[PDB]
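Once you've had a glance at the structure underneath, I'll fire off some questions.
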Amino acid sequence: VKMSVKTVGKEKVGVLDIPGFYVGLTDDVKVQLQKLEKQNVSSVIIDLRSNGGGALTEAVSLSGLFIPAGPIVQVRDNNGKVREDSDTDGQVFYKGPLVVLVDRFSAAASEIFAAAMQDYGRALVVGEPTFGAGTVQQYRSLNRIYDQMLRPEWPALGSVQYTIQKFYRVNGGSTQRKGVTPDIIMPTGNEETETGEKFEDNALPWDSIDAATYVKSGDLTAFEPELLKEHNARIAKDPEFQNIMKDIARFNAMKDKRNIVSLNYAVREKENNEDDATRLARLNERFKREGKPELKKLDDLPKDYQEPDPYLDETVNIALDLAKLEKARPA
Amino acid sequence: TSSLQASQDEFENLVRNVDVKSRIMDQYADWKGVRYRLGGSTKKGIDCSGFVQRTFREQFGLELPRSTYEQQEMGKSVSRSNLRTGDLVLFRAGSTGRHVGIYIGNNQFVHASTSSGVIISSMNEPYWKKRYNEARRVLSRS
Amino acid sequence: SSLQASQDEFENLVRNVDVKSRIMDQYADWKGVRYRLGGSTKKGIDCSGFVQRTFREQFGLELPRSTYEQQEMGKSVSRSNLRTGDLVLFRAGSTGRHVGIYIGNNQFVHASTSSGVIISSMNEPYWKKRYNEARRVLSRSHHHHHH
Amino acid sequence: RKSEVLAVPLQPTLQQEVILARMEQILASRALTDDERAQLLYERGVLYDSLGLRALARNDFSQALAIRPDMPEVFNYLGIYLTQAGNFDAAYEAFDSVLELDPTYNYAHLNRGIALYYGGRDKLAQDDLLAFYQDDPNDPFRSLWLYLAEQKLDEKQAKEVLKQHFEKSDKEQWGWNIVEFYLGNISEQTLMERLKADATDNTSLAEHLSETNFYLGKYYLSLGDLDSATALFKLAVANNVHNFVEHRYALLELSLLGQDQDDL
Amino acid sequence: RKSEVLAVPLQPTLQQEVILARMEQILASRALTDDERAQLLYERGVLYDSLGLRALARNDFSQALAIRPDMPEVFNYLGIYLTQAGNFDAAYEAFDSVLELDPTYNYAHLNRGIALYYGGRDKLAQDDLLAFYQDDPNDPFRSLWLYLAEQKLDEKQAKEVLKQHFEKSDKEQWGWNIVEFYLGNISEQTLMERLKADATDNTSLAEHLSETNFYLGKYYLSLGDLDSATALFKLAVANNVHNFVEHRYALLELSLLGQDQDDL
């Protein structure tokens, strides 16, 4: 719940780590993203990695901070009535440019959040194409009012969660099958992952209702060449992005014969030593690059935290160049 | 699609809040024309904040603080498009910095102004329309 | 909305107020105020502004500002059947139109250019000569209209 | 013998029921003065009347009178209910009380006129309705009721007076079209088409249909066409606008037709 | 485009109003147990429903439930009101509660079927309405509702099942004449004449006209004649029998037609 909005570094560029769209996530994040409206704003980032969707009203109350009173999500039942949900209480409190970083294992409410910012053009979409959930469920208790009176010996009864509505973006499209294609593609996302909504059983089809009414801030969603080639330079100018591309090439090579694995202890020990030697080589390369002493044996180093995320560093670089543009693009 | 359309909860809410305007108007009828006096809480002379406090305490039982500044942080903020009777309307008067009134519907608010004392005024009046600030809801009961 | 309409109708039904007494309260609070064109304050007031402020602060009817706009409000009424609380329109003044509030017994309170806001008699020669129309805006009770 | 316009019969609005519930709650409580008690009783009686609950309305009115005996509006509603019940002398007395407590309550004149008209005192009814017409001559329904009164005296004279009233009016209010049909100036089809044109929502359509069907029933009854009169009166009362004098007295005319049918 | 029978729209009876007044008086008093209070609340809600005051009826029912939560009849009325309001899922749940507290309340099936019928779950509606038909096959309106359900599945099959039901009945209750018209066996004129014949007083005429006009409106609606359907539904609701399912769902059909007209 830490609120330390200070101008340190080059700009007030921060990363917001969301574990889940909690019912109290707005009530605890309003301490974080509210008090900077009159003062100077900056290019901050919102990270929706490994996110779980909790509530839709909270998703709309949290997404109303960056959009001045606008429809966040459209809902459609089996009959055909469309309703646009937006909390009509509060203007855009955080008037700063924003970058959203999202992974492929993200929540559906996080998809709603990112889709709202992408269709409004106010934020920048960075990361991996999301899971692709487009269904709204209702969570209801199975208790009647007469249960307590005439069945006192019963225990507590279960609950149910059934899809009542289907949600859509204000641009008219949906994320039930196609997901969201971000402006800034990541290397780990370029692989054809065998996970998502398609590989789920009985997944609903895709349908695009007509586009909602919304004010778009510049058509930079389809045209992002400014930062695109800059970050391609940045990923081709560092060996970490290259080693990760080698990892994904190993994935693309192993996935041919992934279903049937062969267990020969000789070749298995061979591949185990190969992986240990490759990890030791990459660790010595990054130590030489960073100036830290090299590791030689696995016993001195205990279990600790490895490198968190270079894609957050690329998002911080993106926010830096976005502040560069905003300094060079008021006209 | 007439009366049954409104749910049972909405029906109870309507029956429970249908007299809010009537209570505020009762307070106005008993209190209209009282002079304006800074830091006054009596019929000899009253200010906007004191009038709001006495009204919300005597008609509803809600004990709001005394200063306009404290009232401005009371309750929950509300937007101009969806404001109901019994909500607090805040203007940027500036004689003390802020001004408080009680919205009664149809761009109207009851308040103790420094010029003509406690009266009804219109939100569309040039002075108040130009000098509008925020709005707060304090009658939490629905 | 719905709550707004219901509360307004409830307030209308519950209030059994006395129009003459309320208008006289406004007069007592406003007697002797000087006349000023385009003035809406106790520093200086005009007939139209006085009528607007009176009908807004004592009842709740948001009438327009100009005498010309006010003259088209409500429904016209004849002199023989004139009730308290109706606005009486004269064809005099700086702009050709003048507004007062009838209070009974051929009397009306108004912001005249002579000695400011005062009560005057409908039977006075000046105003009897300079009468135009009269309209009622304080209605009684109309549910469904005959159309 | 003709196709007719139809509206959705009016249903009680949410406002009416919410207000009636709140009134039940408030009248249930003791903390209210007797003046406020009579005021709320009169308001609830008015609401009952608007909903067609006339016995409950008369009950609330009678209680408000037993609290405050100087309420002319309660006497007015009581006289209207006495007219509907057919006790015309009591209606005369109630309207006399109305004018005694307040002589500017002009609608009392109209109601007493209608009472006398259904009583058989056509001359006094003519007097009262003429006074009401003098109060506002451009209101077409005033001239219509005055004509209904005078028709019991001299038909030709009544039609000529109605034509003069129509000519001297501003002819701005829609009801005059009814008058025009009464004067042989527009076809019934043109009347119904102007009705369809002037109605905006279902409620205004119900109002138009109620009044127009009542006056058309009276017209076809004057010509001796009992069946058309009964059908038009039923179509009028079917609009469920229970506060209109046309609605009440259409029910009354249907009752009189049933009585005439019963007595051989 | 056809001549129609007309009844005097039903007016609240004196008995209803005296009962409602005494109920207000009794509920005003404190000397009442909670069981007796819930009973009186349910009865007063029933009276409000019979008078067309459905919001007040729902209020009294909800209060009686807040007192005693084991009242299946209150759930039945609440589900009916949810159907009328268009909240069909809640209606399903309320009728489920009805059958849970008492599985012998057979009419609940019918109501839930109607709900499902207006919801779009034609098969489940068919199941419920067929169960209700099994409870008493000679009731013509049960077969009528079953046909209304099955028509959304197979028109020919539904009409044949309706003809089979009619043949298998004793054909003693008057309603089968409607069924006969639905089977192309009697002219609409013959239907209306049999209606005139079977009605004794004004109230029976109003009942007949309500039911028949509702089913005829549904018929002309299935054939694509919107105007005739609207007119028949209005003529049904004009009978002021607020307790008939035909009345409620005629209002519902009028609401749905207005909805279809509004959105281009």
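The residues of chain B that appear here are 47-188 by Swiss-Prot count, in order.
Just so it is clear, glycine is given a Cβ too, placed from its N, Cα and C backbone atoms.
Quick paste of what Swiss-Prot says about this protein:
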DOMAIN    B:64-185  domain 'NlpC/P60'
MUTAGEN   B:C94 to A  Loss of DD-endopeptidase activity, no complementation of double mepS-mepM deletion mutants
ACT_SITE  B:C94  active site, nucleophile
ACT_SITE  B:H145  active site, proton acceptor
ACT_SITE  B:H157  active site
In whole Å, how far does the CA atom of the residue listed as 'active site, proton acceptor' lie from that of B:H157 (active site)?
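On Cα coordinates alone, these residues lie 9 Å apart.
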Could you state the CA-to-CA distance between B:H157 (active site) and B:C94 (mutagenesis position) to the nearest Å?
6
Please list, for the domain 'NlpC/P60' (B:64-185), how many residues fall into helix, strand and coil according to DSSP.
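Secondary-structure breakdown of the domain 'NlpC/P60' (B:64-185): 34 helix, 35 strand, 53 coil.
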Give the number of CB atoms, excluding that of B:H145 (active site, proton acceptor) itself, located within 10 Å of its CB.
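There are 24 of them.
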Show which residues of the chain containing B:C94 (mutagenesis position), separated from it by at least 6 in sequence, have their CB under 8 Å from its CB.
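In sequence order, the residues whose Cβ lies under 8 Å from that of B:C94 (mutagenesis position) (at least 6 apart) are B:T114, B:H145, B:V146, B:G147, B:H157, B:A158, B:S159.
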